[PDB]
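Participant: Dropping a structure here in structure tokens format, bear with me for questions.
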Amino acid sequence: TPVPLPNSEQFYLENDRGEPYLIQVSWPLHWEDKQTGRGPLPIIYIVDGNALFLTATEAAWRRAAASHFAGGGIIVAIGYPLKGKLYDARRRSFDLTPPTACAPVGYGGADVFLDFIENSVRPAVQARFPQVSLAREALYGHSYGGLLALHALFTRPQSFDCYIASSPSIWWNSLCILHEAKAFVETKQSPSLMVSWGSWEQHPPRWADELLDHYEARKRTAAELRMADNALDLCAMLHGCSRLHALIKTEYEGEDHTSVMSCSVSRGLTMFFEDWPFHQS
Amino acid sequence: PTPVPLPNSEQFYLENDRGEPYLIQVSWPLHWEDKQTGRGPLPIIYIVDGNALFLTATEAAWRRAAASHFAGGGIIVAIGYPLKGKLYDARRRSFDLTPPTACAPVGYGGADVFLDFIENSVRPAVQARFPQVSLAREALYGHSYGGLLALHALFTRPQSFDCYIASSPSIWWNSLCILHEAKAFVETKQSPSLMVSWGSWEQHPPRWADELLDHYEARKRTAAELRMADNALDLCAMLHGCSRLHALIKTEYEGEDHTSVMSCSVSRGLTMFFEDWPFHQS
């Protein structure tokens, strides 16, 4: 017998270009149905939805037993029609990267995707919960998704209340995203930003029985991606900025680029659902 | 809109030697066409309070497919209860996860019944669903009372599993009665491994925004009584250097509370068991 998923649903939406998206939604587990939810609730939108929906859903459900639980929120995972894999490399390359003059073909569709989230996904989800009003909205993404979250903050800060950038791919075009950050701070209720990374991303330890050639290759890749220091450079630029209410930065000790996803999505939704508004930075 | 399916997974029901029902949820690597793709040795992790952790363990295992240290993954087995609208069965787990003692209240002390169920019913049942798969090694994961179960299994039946993963173990329970078993374990004469973890906010919780001082002091008092970090550190100290334990990995997760640490500990537990085995001698 297959495993049923309670208090959740999925449906397909097409963007204005006719490209399909899998929208997966879940809500607090104790609810008899969607209509039992009344009043203001927070909502989190998670890009690369197929990779993270289940963990976000279940982590949110685990909060019901926690002392600091406030009522929870709605999880929305924005993904792709997939079988046997968690990512759509072609689709996400366009959807999650900002437009640049030097970007290769199939990149630079972040604003098209952000428009799709605001104009199609958000109303579609709102229509599933007519009694519920949206108290606040968070955008979560990891890697290229984290780059998207930062791009959204710097170019359309009013779009979401909270931006959660897990291990953001600042390396993809550091000149681009850091120029956008510089333009953001130098320009005249502010949103909040959570930035995180794993401590093994830039400084990976050697595995047991790992050959030296293989390890030096991993170390060189890690140095080029520069995950921790690019994130710290960005957070330094944003320090003392009036256009940001709070900036929370977190290095997860002992986590790599993949493993940190469990930590960051769980803490991201938990803090957004239970610790809002954040303390002023 | 439709219900959300879970691919490369299944569930079935088994009952213990007392006729009590259990929900067994199983998942396998996402790229597999189905269960028959797997051949040769695979690691397997058994997760108690299965309803609360199956999806996170499943998806975290699937996320490893993109990681550099991926080595084919393994099988996730969540051992839970027939439940609707909640993740825990407080009454059932109170019996199943606590060890027998003379002064334990009614409804506690059924850990050995449950461990027998896992070894004699769950393990063969899972082995039957993957006939071509050899079980290379087996881990037992549990959180809170589940962590107490994992420690009890190590101390009284160390041969049962290769790895024991005790997430925020309730060592405090019944006047620290697990410490008698730990003492008996070290003093008597391939050794298994132990992973112990806890969140840094468990014993030392920070104050919430808009929380009254009286409410916060009550939380600090409860935290001081449970003594999560120091009881775990006290236990690890007596176990370190023991000949009957191959490795002892201890982890304090900074900024995690008793609930939030579950995401971290289950994810790291399965990942290390699947990818970093054998552990270094500790």
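Residues 6-193, 199-291, in that order, are what chain A shows, numbered as in Swiss-Prot.
Recorded method is X-ray crystallography, 1.7 Å.
The backbone N, Cα and C atoms fix where each Cβ goes, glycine too.
The triacetylfusarinine C binding site feature in Swiss-Prot is assigned to A:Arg97, A:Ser148, A:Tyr149, A:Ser174, A:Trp176, A:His267. The note that Swiss-Prot attaches to the published mutagenesis A:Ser174 to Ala is: Decreases activity towards TAFC significantly, tripling the value of KM and reducing Vmax by 50%.
Distances, neighbours, how buried they are, the whole picture for these features please.
Facilitator: A coil conformation is recorded for A:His267 (triacetylfusarinine C binding site) in the three-state DSSP classification, outside any helix or strand. Taking Cβ-Cβ distances under 8 Å and a sequence separation of 6 or more, the neighbours of A:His267 (triacetylfusarinine C binding site) in its chain are A:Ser148, A:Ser172, A:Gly208, A:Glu211, A:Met237.
There are 24 other CB atoms within 10 A of the CB of A:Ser174 (mutagenesis position), with all protein chains counted.
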Participant: So what sits near A:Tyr149 (triacetylfusarinine C binding site) in its own chain, CB-to-CB under 8 Å and at least six residues off in sequence?
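Facilitator: For A:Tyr149 (triacetylfusarinine C binding site), the qualifying residues are A:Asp53, A:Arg97, A:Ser98, A:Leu101, A:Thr102, A:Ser174, A:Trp177.
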Participant: Within 10 Å of the Cβ of A:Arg97 (triacetylfusarinine C binding site), how many other Cβ atoms are there?
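Facilitator: For A:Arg97 (triacetylfusarinine C binding site), the 10 Å Cβ neighbour count is 22.
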Participant: Quick one: 5 residues missing from A:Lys193 to A:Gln199, so how many Å between their CAs?
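Facilitator: Cα to Cα across the gap: 14 Å.
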Participant: Between all pairs in A:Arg97, A:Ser148, A:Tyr149, A:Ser174, A:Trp176, A:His267 (listed as triacetylfusarinine C binders), what's the biggest Cα distance, rounded to the nearest Å?
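Facilitator: Largest Cα to Cα distance for the triacetylfusarinine C-binding set is 17 Å.
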Participant: Can you give me the same-chain residues 6 or more apart in sequence from A:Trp176 (triacetylfusarinine C binding site) with a CB-CB distance under 8 Å?
Facilitator: A:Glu234, A:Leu235, A:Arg236, A:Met237, A:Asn240
